[PDB]
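Enquirer: Submitted below is the structure of interest, expressed as structure tokens.
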Amino acid sequence: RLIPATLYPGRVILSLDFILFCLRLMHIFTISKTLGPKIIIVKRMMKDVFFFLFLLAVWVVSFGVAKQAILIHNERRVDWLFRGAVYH
Amino acid sequence: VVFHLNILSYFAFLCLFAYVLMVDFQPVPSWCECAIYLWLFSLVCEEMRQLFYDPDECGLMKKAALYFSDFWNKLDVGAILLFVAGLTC
């Protein structure tokens, strides 16, 4: 943020600090009696967060590669053919 | 890690197969095409390692019924017979 030639990487690397602190926001929000005893079920799930993500989002790729193949898609750019093949 | 190195070889062979359907749609055996023939020679000969692994020393067709008793083994060679129906096209 102080280095003037890197405001575009300074725009993309600090937006994750907004949500990394939002984990710390929910960290002090283990308080309420309907919240606390059942935000411990996501404490039964924090590594399992990494589980079903790495399940289903890799299983997303099992469709996401399978979609563009038979049809003749033609939209390509530098880092938007990845849009017209992978991000869509 | 013999599990891990086999997985990421198999995780990236389908990436290698994803290369030759998008850009490399050519009617010739190209540069990045000949390895898949040597990749299909590499894995079905691991069944050749398993056929010679632990048999009875007289029954050649009575051990292979156990591989016929595995539908995932029929999903292995069933994904080989479809490649012979895919390579010939």
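Chain A uses Swiss-Prot numbers throughout; the residues present, in order, are 886-973.
Heads up, header says this was done by electron microscopy, 3.6 Å.
Heads up, the Cβ atoms here are built off N, Cα and C, so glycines get one too.
Pulled the feature table from Swiss-Prot, pasting it below:
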- A:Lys918 to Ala: Decreases in sensitivity to PIP2 (MUTAGEN)
- A:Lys952 to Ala: Strongly reduces channel activity at ph 7.3. Increased residual channel activity after exposure to pH 5.5 (MUTAGEN)
- A:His958 to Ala: No effect on channel activity (MUTAGEN)
- A:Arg961 to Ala: Mildly decreases channel activity (MUTAGEN)
- A:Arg962 to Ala: Abolishes channel activity (MUTAGEN)
- A:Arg968 to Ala: Abolishes channel activity (MUTAGEN)
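Tell me about the setting of these features in this model.
Expert: Long-range Cβ proximity for A:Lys918 (mutagenesis position), meaning a same-chain Cβ under 8 A and a gap of 6 or more residues, is found for none.
According to DSSP, A:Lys952 (mutagenesis position) sits within a helical segment. With a cut-off of 8 Å between CB atoms and residues at least 6 apart in sequence, the same chain places nothing near A:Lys952 (mutagenesis position).
Around the Cβ of A:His958 (mutagenesis position), 14 further Cβ atoms fall within 10 Å across all displayed protein chains. A coil conformation is recorded for A:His958 (mutagenesis position) in the three-state DSSP classification, outside any helix or strand.
The Cβ of A:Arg961 (mutagenesis position) lies under 8 Å from the Cβ of A:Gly969, each on the same chain and at least six residues away in sequence.
Annotation for A:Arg962 (mutagenesis position): same-chain Cβ neighbours under 8 Å, separated by at least 6 residues, are A:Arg968.
Annotation note: A:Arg968 (mutagenesis position) sits in a helical segment as assigned by DSSP.
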